[PDB]
2 protein chains.
Amino acid sequence: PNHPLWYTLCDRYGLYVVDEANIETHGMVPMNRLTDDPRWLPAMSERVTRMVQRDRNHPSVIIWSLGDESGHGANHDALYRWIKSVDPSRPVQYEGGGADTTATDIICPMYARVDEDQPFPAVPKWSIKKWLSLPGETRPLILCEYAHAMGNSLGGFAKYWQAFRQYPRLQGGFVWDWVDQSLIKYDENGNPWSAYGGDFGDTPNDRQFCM
Amino acid sequence: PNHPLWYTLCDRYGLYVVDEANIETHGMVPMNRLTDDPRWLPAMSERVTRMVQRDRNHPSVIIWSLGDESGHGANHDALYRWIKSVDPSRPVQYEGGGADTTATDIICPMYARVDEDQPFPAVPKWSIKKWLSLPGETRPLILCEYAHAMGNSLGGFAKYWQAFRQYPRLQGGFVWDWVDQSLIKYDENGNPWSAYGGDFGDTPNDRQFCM
Ligand SMILES: CC(C)S[C@@H]1O[C@H](CO)[C@H](O)[C@H](O)[C@H]1O
Ligand SMILES: CC(C)S[C@@H]1O[C@H](CO)[C@H](O)[C@H](O)[C@H]1O
Ligand code: NA
Ligand code: NA
Ligand code: NA
Ligand code: NA
């Protein structure tokens, strides 16, 4: 959840918001180790429930999200239903565990390609065009993340937009991401320069991946 | 319906057969002028019912078809339901009126392209990949006719097969068609040659379109 003024500005200027619970357990092995564990349900529940209690009156918020990259655990299904019960006015989405689990109203993959399948075991990233028509599938698809804009990037961006415009159930996505997470450091003469991972003696680090 | 031995040979050699009623009203304006007219229901009904009565014990017959290029009329709906009632063992298909009407269990377009939409009013031929995922659509898609093999043709055939293999609900199609409808004529010297439309003094004619 963002600084409260963010929603006020989105209400007034006009932007659709996905408001997202502060839950990410990316580094766990497997990713759902905590989210499938009932002992972590209390802690997870408060990150979801308290977000809804704070932000449910903002018109800019159109979609709730259970968090990010925490696999798919029974705790997600429980909190999905909690939101659906408390606030019927907004769809709930969540990408973890393969982007099309029972904890999501929207097929919301990250970095699924337009035409190319990436058939990873357990959590495949189908071509988005293919994903829509999988046997029994009926939901809209909106990429929670796509077109990773790291450095000299956004190659193939037009391929997404051609597809979004051709397929009714391909309803767009959220580019990753808005702003480089570089930090200011200063040389011996006080001149500022942009620093990334590792530049503060931080180790292990993931270098320029913050930008 | 074919010569009765055909089905015997398909039973024994092993070919899947679509058995199709002898109903085609292509030249009507609009195409459904007779098939939507209850006056023509009796004539139509016999072409469907007597086919099913004849061929229903052949294992090679896996799908019933209500005919060809006769638009979509209420008579199709009645006869679709008749077959479903009398023979639940086989899906019923029919392409007329846009290939995805209430008279077909299978989206069965003719000459719909792989990636390119052709958005004709009333009867669009969507990209087959796009067609599968239209809001609310869940049926399998098998082209009743594709890859018109007229003369030096079948360019882009590989594109169909790539899509068939990638998409579960794209379950293939029927090439148009098997054998040139040329007829043997003889010249002044009694030498045989292959003839097409118009070569018998027949007019109006559609020339080489029979091949
Ligand atoms: C590097 C991948 C295995 S994880 C990948 O890292 C990215 C780096 O910017 C983003 O954080 C994405 O959300 C994440 O899926
Ligand atoms: C020419 C189109 C307007 S109709 C087109 O003609 C073809 C000619 O071989 C085939 O008969 C197809 O079945 C038919 O759709
Ligand atoms: Na769209
Ligand atoms: Na990053
Ligand atoms: Na297929
Ligand atoms: Na022909």
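Residues 394-604, in that order, are what chain B shows, numbered as in Swiss-Prot.
Recorded method is X-ray crystallography, 2.0 Å.
Positions of Cβ are set from backbone N, Cα and C atoms, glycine also.
The feature active site, proton donor is assigned by Swiss-Prot to B:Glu462, with experimental evidence given as support. B:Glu462 (mutagenesis position) carries neither a helix nor a strand DSSP state and counts as coil. The Cβ of B:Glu462 (mutagenesis position) lies under 8 Å from the Cβ of B:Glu417, B:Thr418, B:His419, B:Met424, B:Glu488, B:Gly489, each on the same chain and at least six residues away in sequence.
There are 18 other CB atoms within 10 A of the CB of B:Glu538 (mutagenesis position), with all protein chains counted. Annotation note: B:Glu538 (mutagenesis position) sits in a strand segment as assigned by DSSP. Per Swiss-Prot, active site, nucleophile is recorded for B:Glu538, and the stated evidence type is experimental evidence.
According to Swiss-Prot, the feature Mg(2+) 1 binding site maps to B:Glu417, B:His419, B:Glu462, an assignment based on experimental evidence.
If you take the C-beta of B:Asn598 (Mg(2+) 2 binding site) and look for same-chain residues 6 or more apart in sequence within under 8 angstroms, you find B:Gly590, B:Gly591. The Mg(2+) 2 binding site annotation in Swiss-Prot covers B:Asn598.
Swiss-Prot gives this note for the published mutagenesis B:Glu462 to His: Slowly inactivates galactosidase activity by reducing the binding of magnesium. It increases binding specificity.
Quoted from Swiss-Prot, the note attached to the mutagenesis of B:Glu538 to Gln states: 10000-fold decrease in the beta-galactosidase activity.
Annotation of the mutagenesis experiment B:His541 to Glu, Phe or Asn in Swiss-Prot: Poorly reactive with galactosyl substrates. Less stable to heat than wild-type.
Listed in Swiss-Prot as a mutagenesis experiment, B:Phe602 to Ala is described as follows: Decreases the stability of the loop 794-804. Secondary structure at B:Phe602 (mutagenesis position), taken from DSSP and collapsed to helix, strand or coil, is helix.
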**Prompt:** What recorded positions in B:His419, B:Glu462, B:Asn598, B:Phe602 place CB under 6 Å from ligand 6?
**Reply:** B:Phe602
**Complete:** Integer Å value for the Cα distance linking B:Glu538 (mutagenesis position) with B:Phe602 (mutagenesis position) is 15
**Request:** Measuring CB to CB from B:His541 (mutagenesis position), give everything in the same chain under 8 Å that is also at least six residues away in sequence.
**Result:** B:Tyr504, B:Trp569
**Prompt:** Within 8 Å of the Cβ centre of B:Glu417, B:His419, B:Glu462, which other residues of the chain have their Cβ, at the recorded Mg(2+) 1 site?
**Reply:** B:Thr418, B:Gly420, B:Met424, B:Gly460, B:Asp461, B:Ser463
**Request:** Enter the number of other CB atoms within 10 angstroms of the CB of B:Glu417 (Mg(2+) 1 binding site).
**Result:** 14
**Item:** B:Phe602 (mutagenesis position), number of other Cβ atoms within 10 Å
**Value:** 11
**Among B:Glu417, B:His419, B:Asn598, B:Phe602, the recorded positions whose C-beta sits under 6 Å from ligand 2** = B:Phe602
